[PDB]
Amino acid sequence: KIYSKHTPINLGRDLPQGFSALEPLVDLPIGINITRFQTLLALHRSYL
Amino acid sequence: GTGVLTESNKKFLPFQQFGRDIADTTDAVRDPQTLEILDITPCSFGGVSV
Ligand SMILES: *[C@@H]1O[C@H](CO)[C@@H](O)[C@H](O)[C@H]1NC(C)=O
């Protein structure tokens, strides 16, 4: 289950105060064992 | 269920299907065939006194 939210935060503390609930985005029927995770970043080639 | 299906003004979110009151009883339904919200109200009933 993936839940998400996009909130426009006025310039300040990155983790703001107040509430912004995350709406359910997708439920995927996967059925696998998950104990570890990693974030994917994008890198651009230099060409120099 | 047995009830009257009426038009509703409740702004359901896209994931949301069912609707519930303070009693956690079904108060609205979203139909799969036509994506509209039908408010469910129990039919009229009462006690008869002679
Ligand atoms: C049939 O059902 C789907 C979802 O259950 C809906 O998106 C579609 O509009 C329905 N077909 C018609 C002709 O309304």
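The numbers used for chain A are those of Swiss-Prot, and the residues that appear cover 202-249, in sequence.
Including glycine, each Cβ sits where the backbone N, Cα and C put it.
In this chain, no residue six or more apart from A:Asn234 (mutagenesis position) has a CB-CB distance below 8 Å. Under its mutagenesis annotations, Swiss-Prot gives A:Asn234 to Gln the following note: Increased resistance to neutralizing antibodies.
The note that Swiss-Prot attaches to the natural variant A:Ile210 to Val is: In strain: Omicron/BA.2.75. Its Cβ taken as reference, A:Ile210 (variant position) is surrounded by 12 other Cβ atoms within 10 Å in the chains shown.
Sequence-distant neighbours of A:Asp215 (variant position) (same chain, 6+ apart, CB under 8 A from its CB) do not exist here. Swiss-Prot gives this note for the natural variant A:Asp215 to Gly: In strain: Beta/B.1.351.
Long-range C-beta contacts of A:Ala222 (variant position), restricted to its own chain and to partners at least six residues apart, with a cutoff below 8 Å, comprise A:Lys206. Listed in Swiss-Prot as a natural variant, A:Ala222 to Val is described as follows: In strain: 20A.EU1.
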Assigned element (helix, strand, coil) containing A:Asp215 (variant position), judged by DSSP: coil
